[PDB]
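So the structure is just underneath, and the comments pick up after that.
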Amino acid sequence: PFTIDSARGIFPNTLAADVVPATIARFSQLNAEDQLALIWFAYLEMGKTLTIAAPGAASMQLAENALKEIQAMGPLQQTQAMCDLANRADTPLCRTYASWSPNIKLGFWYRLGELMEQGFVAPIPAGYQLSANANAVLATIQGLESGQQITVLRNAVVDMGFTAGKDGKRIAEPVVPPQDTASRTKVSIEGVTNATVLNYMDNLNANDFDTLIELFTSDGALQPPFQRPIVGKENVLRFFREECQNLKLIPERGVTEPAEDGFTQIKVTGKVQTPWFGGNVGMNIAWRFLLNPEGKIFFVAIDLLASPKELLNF
Ligand SMILES: CC1=C(/C=C/C(C)=C/C=C/C(C)=C/C=C/C=C(C)/C=C/C=C(C)/C=C/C2=C(C)C(=O)CCC2(C)C)C(C)(C)CCC1=O
Ligand SMILES: [Cl-]
């Protein structure tokens, strides 16, 4: 209850799926052309059983100029551009890409994937064989749960491009209006009646970010899977609006314990669906909340769990 960074240690029994950042770190080592081929291979294979939702209209408009620029290039330059992104080279295209929210980056690649499939953008060379390191990276990915697989792909997409500057322009999709109060569902969590936790889940499921942020302490933080804590209301609200639209949180069960100085720690496990996959992928998630004496959120971590055996009382 003293520092955000120390709160990261609550519920240390929770086995997170650290194969995901392990696998990203291996992937990130690879030659850029192998990075692109590996993801193309993983995307095609995944596409046999799992269809990516179409990118939204707003997102596509925001990426349109950059997409058109690539499509207008000669094939060799197309491949160079894609390699630039994967290598995190400093180019205008890479800087533009880095200004984008994850969803806009994902929609940019969705479009390129389609164009590569159709042959209008330079495809991976015919009969391309992955490097030794890359083949093993792909094998690891394909052995993971689908929730882990899609998190690897997202993290690979988000990592591309080049950031120059701390206060650079941030482009995101427009913010959706909150769900009308009448049509809102309420979660039920075995063992957990805590109104802060329940309001957290319900407000996020309604896209009600302005209500959600009011649950947090001024200095409070939210820690997304495999990322550092996002600290303070401005940054946490920004993150909700840019990256947390249209989720479906399906918490199942939890456990509630005292913490130092009148705090309460609560762990919840359940599933989450992203709008990119809907009900076809349920990620196994834990939430770990540290609530202050008045019930506001000082810290919440969201963990992708190593396996379903990590869900409480499987
Ligand atoms: C790149 C590339 C390609 C294309 C690749 C493509 C098109 C790839 C597309 C990949 C896609 C669309 C991946 C989407 C992943 C989304 C996830 C993991 C969302 C998780 C959300 C969670 C857990 C949120 C949970 C949360 C909860 C519960 C909270 O309580 C608080 C909020 C928080 C957010 C933390 C080609 C195929 C063209 C080949 C070349 C190439 O390189
Ligand atoms: Cl998402």
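All residue numbers given for chain A refer to Swiss-Prot; the residues shown span 2-315 in order.
Backbone N, Cα and C define each Cβ position, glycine as well.
Per Swiss-Prot, these features apply:
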- 18-169: domain 'OCP N-terminal' (DOMAIN)
- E34 to A: Alters carotenoid specificity, <40% quenching, decreases stability of OCP-R, accelerates OCP-R to OCP-O reversion (MUTAGEN)
- 34-44, 80-83, 107-117, 125-129, 151-161, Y201, 245-250, 273-284, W288: echinenone binding site (BINDING)
- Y44 to S: Cannot convert to red form (OCP-R), no NPQ. Does not bind to phycobilisomes (MUTAGEN)
- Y44 to F: Acts like wild-type (MUTAGEN)
- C84 to A: <40% quenching, decreases stability of OCP-R, accelerates OCP-R to OCP-O reversion (MUTAGEN)
- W110 to S: Incomplete conversion to red form (OCP-R), no NPQ (MUTAGEN)
- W110 to F: Acts like wild-type (MUTAGEN)
- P126 to V: <40% quenching, decreases stability of OCP-R, accelerates OCP-R to OCP-O reversion (MUTAGEN)
- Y129 to F: <40% quenching, decreases stability of OCP-R, accelerates OCP-R to OCP-O reversion (MUTAGEN)
- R155 to L: Able to convert to red form (OCP-R), no NPQ (MUTAGEN)
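Features recorded in Swiss-Prot, as mapped to the structure shown.
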residue: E34; record: mutagenesis position; Cβ neighbours (10 Å): 19
residue: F42; record: echinenone binding site; Cβ neighbours (10 Å): 18
residue: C84; record: mutagenesis position; Cβ neighbours (10 Å): 15
residue: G108; record: echinenone binding site; Cβ neighbours (10 Å): 28
residue: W110; record: mutagenesis position; Cβ neighbours (10 Å): 22
residue: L116; record: echinenone binding site; Cβ neighbours (10 Å): 17
residue: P126; record: mutagenesis position; Cβ neighbours (10 Å): 10
residue: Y129; record: mutagenesis position; Cβ neighbours (10 Å): 14
residue: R155; record: mutagenesis position; Cβ neighbours (10 Å): 18
residue: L250; record: echinenone binding site; Cβ neighbours (10 Å): 18
Those recorded positions listed as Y44, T152, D160, and which of them has the most Cβ atoms within 10 Å of its own Cβ: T152
Spatial neighbours of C84 (mutagenesis position) among the binding-site residues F42, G108, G280 [C-alpha, 10 Å]: none
Residue from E34, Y44, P126, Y129 whose C-alpha is spatially nearest that of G108 (echinenone binding site), among the mutagenesis positions: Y44
Recorded positions whose CB lies under 6 angstroms from ligand 1, from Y44, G108, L116, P126, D160, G280: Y44
Those residues of the chain, 6+ apart, with a Cβ under 8 Å from that of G280 (echinenone binding site): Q274
Top Cα neighbour of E34 (mutagenesis position) in the set of recorded positions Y44, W110, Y129, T152, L250: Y129
Among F42, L116, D160, which are recorded as binding-site residues, the nearest neighbour of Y129 (mutagenesis position) by Cα: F42
Of the recorded positions listed as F42, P126, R155, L250, the one whose CA lies nearest the CA of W110 (mutagenesis position): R155
Inter-residue C-alpha distance, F42 (echinenone binding site) and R155 (mutagenesis position) (nearest angstrom): 15
Distance, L116 (echinenone binding site) to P126 (mutagenesis position) (CA atoms, angstrom): 14
